[PDB]
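*Asks:* Can you read through this structure? Questions will come right after.
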2 protein chains.
Amino acid sequence: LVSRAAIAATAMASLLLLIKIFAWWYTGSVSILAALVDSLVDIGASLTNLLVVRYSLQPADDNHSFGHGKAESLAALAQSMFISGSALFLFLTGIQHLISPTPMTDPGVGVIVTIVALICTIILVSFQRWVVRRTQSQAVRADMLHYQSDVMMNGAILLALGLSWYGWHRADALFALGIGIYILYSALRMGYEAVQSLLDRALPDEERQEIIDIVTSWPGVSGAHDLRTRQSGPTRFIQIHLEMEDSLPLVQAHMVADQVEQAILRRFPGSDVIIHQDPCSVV
Amino acid sequence: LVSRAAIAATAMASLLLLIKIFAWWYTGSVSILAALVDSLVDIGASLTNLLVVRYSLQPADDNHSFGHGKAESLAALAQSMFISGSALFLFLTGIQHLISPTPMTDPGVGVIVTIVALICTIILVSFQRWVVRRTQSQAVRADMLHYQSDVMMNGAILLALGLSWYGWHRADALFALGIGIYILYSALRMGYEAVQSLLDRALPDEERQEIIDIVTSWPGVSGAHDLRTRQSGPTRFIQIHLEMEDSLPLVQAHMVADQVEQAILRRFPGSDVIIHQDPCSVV
Ligand SMILES: [Hg+2]
Ligand SMILES: [Hg+2]
Ligand SMILES: [Hg+2]
Ligand SMILES: [Hg+2]
Ligand SMILES: [Zn+2]
Ligand SMILES: [Zn+2]
Ligand SMILES: [Zn+2]
Ligand SMILES: [Zn+2]
Ligand SMILES: [Zn+2]
Ligand SMILES: [Zn+2]
Ligand SMILES: [Zn+2]
Ligand SMILES: [Zn+2]
């Protein structure tokens, strides 16, 4: 078990595609296609992304007294718009050459690029999927989503069965349109979750209940009333009002409260809680 | 003195430009220019903006246990990108027809549109400026910025002095480029403040000091230690640890803490504070 610098590591893993920009060729073979710029965009985009996460990981600042966490959700929302753009672009291209011009990508150009493209993008996407699973990173999930579209690469266009015996036409249209609807949807949902962490949305009901249970069960407390929750990137923010006994000394009240705090802090490691203690002046 | 529904009001004041879409003409005079679509975009854009602020104004939710405030800063950041786009578009157009083609907007077409355009946009921008001043609205400031670019309308192109006596050329280039640099800068700064409220950035040093003064001055408190601050839209979030005397009854400690809270609350109305009280277990 390493730490959230696991996400730091994926960010360069995106810059693995640095070798893919070199696994392009002009001096090796004087021929040019378009997927040398998509992967030049990638270097920039996901290099920015590395910088943004590196900002995201900084601890409490002078003028960021809470996290820098949100940087991730911004970075997400940024990417989700750009990925949501490329996907409408490719869905409208899906109905565009629904053989309105014609299946034109016929040049059997050295497809050893697009098969290698798959193979090293496949490699990335899974390392990415591994970190997404290990650490819930908003930021890396978005950067993955794009590469998940790049994995939608078609050196899987039929050449023997090919198109289809004329009358019932076939081209990229069915696939290039299909990916478009799914990835638009996928980026759209992705973004919606980003803005939703940017609004200070509450924790999942599950986590919320755990907190309620931890608290109400506890020896010292009698009631607990105001419970607000949110997370910025990894770290989650929890506040609550605990209702201890009116006549308790403060040092004692603070003890029960410190414990309840300390409990919540074991259960959601990384978290930041703050307990207001009330006596009995609540109906 | 009305309330933050003052911003609600500007949102329709943007939809005042609904009459400007009708103050266009095809059936009155069969002639067409481009500034009928810029103001059709306006209806949509700033209508969305009205909805987003109206969302922004909702009180504490089930799954937004803090504000909906941030909606504004999102809405800002949204607009700042789109306004930051139109401004690079117009700066690159500024060096584009630096008489590379030629001063082509020669048709003395019924400019009674662009003068009226000024006059009712001028009207808006000032009502907008009035609310921006009255209520610091992130959201309305952005929506204003665009109209501030629309106020940069040139029925102030010289026709008598005109261009200039040939050898020392003159066109829109000097103005259309000039606006471009300023508004790009203006939208870029605008956005940066948006993301900066989206990161949970601290209150201005001034406001932060007022809180420190309010607290440390207070009778009951001995020290105060952890102070975190931020605002989402209008409402500002404040938390602090107060150090009361170890042996105090809770009901008493809560009283001093309640007053300190109540003080901060008078000084920054709308605010939301939360006080953790500690005894003496701090060095
Ligand atoms: Hg590889
Ligand atoms: Hg009690
Ligand atoms: Hg008007
Ligand atoms: Hg003390
Ligand atoms: Zn790519
Ligand atoms: Zn900082
Ligand atoms: Zn309470
Ligand atoms: Zn209280
Ligand atoms: Zn406009
Ligand atoms: Zn809500
Ligand atoms: Zn403390
Ligand atoms: Zn404490």
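Since chain B takes its numbers from Swiss-Prot, the residues it shows come out as 8-290.
Positions of Cβ are set from backbone N, Cα and C atoms, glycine also.
Feature table excerpt (Swiss-Prot):
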type    : residues                     : note
BINDING : B:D45, B:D49, B:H153, B:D157 : Zn(2+) 1 binding site
BINDING : B:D45, B:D49, B:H153, B:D157 : Cd(2+) binding site
BINDING : B:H232, B:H248, B:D285       : Zn(2+) 3 binding site
BINDING : B:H261, B:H283, B:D285       : Zn(2+) 4 binding site
MUTAGEN : B:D45 to H                   : Loss of cadmium ion transmembrane transporter activity. No effect on zinc ion transmembrane transporter activity
MUTAGEN : B:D49 to A                   : Disrupts one Cd(2+)/Zn(2+)-binding site and abolishes Cd(2+)/Zn(2+) transport
MUTAGEN : B:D49 to C                   : Does not affect binding and transport of Cd(2+) and Zn(2+). Can form a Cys-49-Hg(2+)-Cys-49 biscysteinate complex across the dimer interface
MUTAGEN : B:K77 to D                   : Abolishes Zn(2+) transport activity
MUTAGEN : B:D157 to A                  : Disrupts one Cd(2+)/Zn(2+)-binding site and abolishes Cd(2+)/Zn(2+) transport. Does not alter binding of Fe(2+) or Hg(2+)
MUTAGEN : B:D157 to C                  : Does not affect binding and transport of Cd(2+) and Zn(2+)
MUTAGEN : B:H232 to A                  : Shows reduced Zn(2+) transport kinetics
*Asks:* Out of B:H153, B:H248, B:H261, B:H283, B:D285, the binding-site residues in the record, which is closest to B:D45 (mutagenesis position) when you go by Cα distance?
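*Replies:* For B:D45 (mutagenesis position), the spatially nearest of the binding-site residues is B:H153.
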*Asks:* Are there recorded positions in B:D45, B:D49, B:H153, B:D157, B:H232 whose CB lies under 8 Å from a CB of chain A, and which ones?
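*Replies:* From B:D45, B:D49, B:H153, B:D157, B:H232, none lies near chain A.
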*Asks:* When the number of other CB atoms within 10 A of each residue's CB is tallied over all shown chains, which of the recorded positions B:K77, B:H248 has the maximum?
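*Replies:* Result of the Cβ crowding comparison: B:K77.
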*Asks:* Please list, in sequence order, every residue of the chain apart from B:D45, B:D49, B:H153, B:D157 whose Cβ lies within 8 Å of the Cβ centroid of the Cd(2+) site.
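*Replies:* Going along the sequence, the neighbours come out as B:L24, B:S46, B:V48, B:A52, B:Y154, B:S156.
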*Asks:* For B:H232 (mutagenesis position), identify the closest of the binding-site residues B:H153, B:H248, B:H261, B:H283, B:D285, judging by Cα separation.
*Replies:* B:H248
*Asks:* Could you give the Cα-Cα distance between B:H261 (Zn(2+) 4 binding site) and B:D157 (mutagenesis position), in whole Å?
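*Replies:* A Cα-Cα distance of 55 Å.
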*Asks:* B:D45, B:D49, B:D157, B:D285: which of these recorded positions has the sparsest Cβ neighbourhood within 10 Å?
*Replies:* B:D45
*Asks:* Once the chains shown are all counted, how many other Cβ atoms turn up within 10 Å of the Cβ of B:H153 (Zn(2+) 1 binding site)?
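*Replies:* B:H153 (Zn(2+) 1 binding site) is surrounded by 25 other Cβ atoms within 10 Å.
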*Asks:* Helix, strand or coil by DSSP: which one applies to B:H283 (Zn(2+) 4 binding site)?
*Replies:* strand
*Asks:* Compute the C-alpha separation of B:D285 (Zn(2+) 3 binding site) from B:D157 (mutagenesis position), stating it in Å without decimals.
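*Replies:* With the alpha carbons as reference points, the distance is 55 Å.
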*Asks:* Using DSSP and collapsing to three states, where does B:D49 (mutagenesis position) fall: helix, strand or coil?
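*Replies:* The residue in question, B:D49 (mutagenesis position), is helix (DSSP, three-state).
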*Asks:* Can you tell me how many other Cβ atoms are located within 10 Å of the Cβ belonging to B:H261 (Zn(2+) 4 binding site)?
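*Replies:* Its Cβ shell of radius 10 Å holds 24 other Cβ atoms.
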*Asks:* Can you tell which of B:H232, B:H283 has the most other C-beta atoms within 10 Å, given these are the recorded positions?
*Replies:* B:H283
*Asks:* If you measure from the Cα of B:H248 (Zn(2+) 3 binding site), which of the recorded positions B:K77, B:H153, B:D157, B:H283 is the nearest?
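*Replies:* Looking at Cα distances from B:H248 (Zn(2+) 3 binding site), the smallest one goes to B:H283.
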